[PDB]
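Accompanying notes for the structure given below.
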Amino acid sequence: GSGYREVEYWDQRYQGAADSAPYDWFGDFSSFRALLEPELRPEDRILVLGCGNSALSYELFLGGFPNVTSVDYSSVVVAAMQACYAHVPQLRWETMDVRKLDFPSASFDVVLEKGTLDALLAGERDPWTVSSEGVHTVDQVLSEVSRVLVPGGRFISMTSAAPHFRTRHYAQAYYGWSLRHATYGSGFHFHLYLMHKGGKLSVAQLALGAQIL
Ligand SMILES: Nc1ncnc2c1ncn2[C@@H]1O[C@H](CSCC[C@H](N)C(=O)O)[C@@H](O)[C@H]1O
């Protein structure tokens, strides 16, 4: 429900997260690595948004992608992941609201998010009609993602939201990216969106984006 929007809920959830098992929303790395890894390079500077206590950041490292930075607005979970992953100095963790990324522009080659925009859109009354706040907060995040990516960078989003709900959010021309989609995971009911800066949206995608902005 809408309680997933508030940091207090997450700070409460993540007490003791350094000692508890990792937890992954909408699949772990195994469920989508066939889709994800061909889009990555070992030298890529990767930013993971709303990391929580997911094993994704660690799995990227074990898979040959050491340049990982992970952020979350729960300072509790950031401290916990710093402690849990103290054996992996390559991995960086910082407390941050993803609506304002405190990095200089063009600092990353890839940005990933799994279940974070879902938190921003949690509890919407009508899945077909996005509230003013839902539109604005998601647009803020996406603008920041585009800003911190280098030219030519990639943003990859993993969510339970199917394209007839989520494409309208990603299909804004000013983000400066193309948009592709694949399904994965449980009953092929999870959705992976690939955005490549320098590409263009289709007229279909732009028409959906025009529905909210
Ligand atoms: N505005 C915001 N800024 C930064 N983190 C946010 C945020 N809104 C929600 N979050 C974080 O987003 C996460 C949503 S749950 C997804 C967790 C993790 N990426 C996984 O794949 O399992 C939580 O860890 C929550 O604290």
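Numbering starts at 1 and runs along the chain as displayed.
Per the header: X-ray crystallography, 1.3 Å.
Placement of Cβ uses the backbone N, Cα and C atoms for every residue, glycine included.
Residue density at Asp97 (S-adenosyl-L-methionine binding site): 16 other Cβ atoms are found within 10 A of its Cβ, drawing on all protein chains shown. For the recorded site, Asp97 (S-adenosyl-L-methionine binding site), the DSSP three-state label reads coil. Swiss-Prot lists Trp10, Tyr14, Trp25, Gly50, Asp72, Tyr73, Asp97, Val98, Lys114 with the feature S-adenosyl-L-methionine binding site.
According to Swiss-Prot, the mutagenesis experiment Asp72 to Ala (Swiss-Prot position 88) carries this note: Abolishes methyltransferase activity. Other C-beta atoms found within 10 angstroms of the C-beta of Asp72 (mutagenesis position) number 27, with every protein chain shown included.
For the mutagenesis result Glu113 to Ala (Swiss-Prot position 129), the note given in Swiss-Prot is Abolishes protein-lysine N-methyltransferase activity. The Cβ of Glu113 (mutagenesis position) lies under 8 Å from the Cβ of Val48, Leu49, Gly50, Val98, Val145, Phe155, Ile156, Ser157, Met158, each of these being in the same chain and 6 or more residues away along the sequence.
There are 26 other Cβ atoms within 10 Å of the Cβ belonging to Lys114 (mutagenesis position). Secondary structure at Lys114 (mutagenesis position), taken from DSSP and collapsed to helix, strand or coil, is strand. Annotation of the published mutagenesis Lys114 to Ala (Swiss-Prot position 130) in Swiss-Prot: Abolishes protein-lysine N-methyltransferase activity; the original residue is retained in the structure shown.
Quoting Swiss-Prot on the mutagenesis of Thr116 to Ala (Swiss-Prot position 132): Reduces protein-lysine N-methyltransferase activity.
In Swiss-Prot, a mutagenesis experiment is listed as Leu117 to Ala (Swiss-Prot position 133), annotated with the note Reduces protein-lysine N-methyltransferase activity. The number of other CB atoms found within 10 A of the CB of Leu117 (mutagenesis position), across every protein chain shown, is 25.
For the mutagenesis of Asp118 to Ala (Swiss-Prot position 134), Swiss-Prot gives this note: Abolishes protein-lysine N-methyltransferase activity. The structure shown keeps the original residue. The Cβ of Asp118 (mutagenesis position) has 19 other Cβ atoms within 10 Å, all protein chains considered.
Spatially, by CA atoms, the recorded positions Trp10, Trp25, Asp72, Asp97 include one closest to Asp118 (mutagenesis position), and that is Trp25.
Ranking the binding-site residues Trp10, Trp25, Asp97 by Cα distance from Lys114 (mutagenesis position) puts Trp25 first. In this structure the alpha carbons, written CA, of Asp72 (mutagenesis position) and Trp10 (S-adenosyl-L-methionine binding site) are 10 Å apart. When the Cα atoms are compared, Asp97 (S-adenosyl-L-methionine binding site) and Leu117 (mutagenesis position) turn out to be 12 Å apart.
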